[PDB]
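J.: Pasting in a structure now, in structure tokens, and then I'll have a few things to ask.
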Amino acid sequence: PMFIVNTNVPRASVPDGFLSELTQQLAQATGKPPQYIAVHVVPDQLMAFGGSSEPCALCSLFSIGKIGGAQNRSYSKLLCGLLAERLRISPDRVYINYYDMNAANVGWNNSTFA
Amino acid sequence: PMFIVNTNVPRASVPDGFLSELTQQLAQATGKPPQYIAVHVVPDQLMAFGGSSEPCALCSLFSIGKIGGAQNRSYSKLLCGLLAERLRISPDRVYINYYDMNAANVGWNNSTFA
Amino acid sequence: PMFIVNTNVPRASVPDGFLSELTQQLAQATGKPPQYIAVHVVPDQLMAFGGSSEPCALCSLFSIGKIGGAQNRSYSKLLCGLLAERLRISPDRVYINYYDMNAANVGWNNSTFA
């Protein structure tokens, strides 16, 4: 799985340990081993949410399966919880685009996951 | 909706009020309230278009519906127009990826839009 | 085609000529004219792969067609090879999301490719 968070929160406001916490919690949420979880945080971004510049986040979660209505609600509760607790972003200023990737459409290690 | 613009144009060349203009024009174009429009501008990027490092942009527009053949032509005229007028990027050096997101695949406020 | 590479490798470790090499190699691999190939490299990123902050890359390849099982395996060998040779990133620390874009969902030059 691959999780990306783009935010206007400054780099100094991203706590130590955050990439590991994301890795750990996404391994548990997705059921996939942490060795397969990739995380990316992009602070200090020029962005607006609903016409204003209070803390916000625009995010992506890609997974080969483990994507669906109930699962995505669960992911959103987890991820908005983490962004609120750790980056002080209001859950109503977070968007997460979920993608169910076909194994043949994910490259890794000179091949794909097909 | 979520609009992202990645460009090699420098930060100083992004006019004050550009995010607000994108928010307002996208609210009008998509018919969605401005409260639900998110915009993200990423200047100073290491990118090339056709092998050239002249000004260019690589963009994304995500919407839950309001995506289709004719609507995307209209969005492209609008957004290439704004990038030309405000960032001096030639329309033929802009790509915009359009995505028609399923409501169940968009997280927000600890849940999804489903 | 549009190729994006996000990496924790520092900017100084991205060799001169890299965007041109990516453009040229992707033109040959995809069969598309180099005029239509866009490339974007984002170094210095805060990211982890498998919980580790050793060199890694999270990438995207978009194309209108020329995406599929065998083609994507071939792209992955090419792109992992270039990232290993030029950025010293292990192929097993690269993820590439492949996207087969509908021509109607790609804006360019004030319209779409439909």
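Residue numbering for chain B follows Swiss-Prot; the residues present correspond to positions 2-115, in that order.
The way this entry was determined, per its header, is X-ray crystallography, 1.5 Å.
Cβ atoms here come from the backbone N, Cα and C positions, even for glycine.
Annotations per Swiss-Prot:
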| type | residues | note |
| --- | --- | --- |
| ACT_SITE | B:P2 | active site, proton acceptor |
| BINDING | B:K33, B:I65, B:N98 | substrate binding site |
| MUTAGEN | B:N111 to C | Causes formation of interchain disulfide bonds with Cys-81 from another subunit |
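Have a look at these and tell me how they're positioned relative to everything else.
T.: Reduced to three states, the DSSP call for B:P2 (active site, proton acceptor) is coil. Every protein chain shown contributes to the tally, and the Cβ of B:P2 (active site, proton acceptor) ends up with 24 other Cβ atoms within 10 Å.
For B:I65 (substrate binding site), the same-chain residues 6+ apart in sequence whose C-beta sits under 8 angstroms from its C-beta are B:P2, B:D101, B:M102, B:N103, B:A104, B:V107, B:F114.
B:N111 (mutagenesis position) carries neither a helix nor a strand DSSP state and counts as coil. The Cβ neighbour count for B:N111 (mutagenesis position), using a 10 Å radius over every protein chain in view, is 17.
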J.: Measuring Cα to Cα across B:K33, B:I65, B:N98, which the record gives as the substrate binders, how far apart are the two most distant ones in Å?
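T.: In whole numbers, the farthest two Cα atoms are 19 Å apart.
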J.: Go through the recorded positions B:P2, B:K33, B:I65, B:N98, B:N111 one by one and keep only those whose Cβ is less than 8 Å from a Cβ of chain C; report them in sequence order, or 'none'.
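T.: Of B:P2, B:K33, B:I65, B:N98, B:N111, the entries that lie near chain C are B:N98.
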J.: So how many other Cβ atoms are close to B:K33 (substrate binding site), meaning within 10 Å of its Cβ?
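T.: B:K33 (substrate binding site): 16 neighbouring Cβ atoms within 10 Å.
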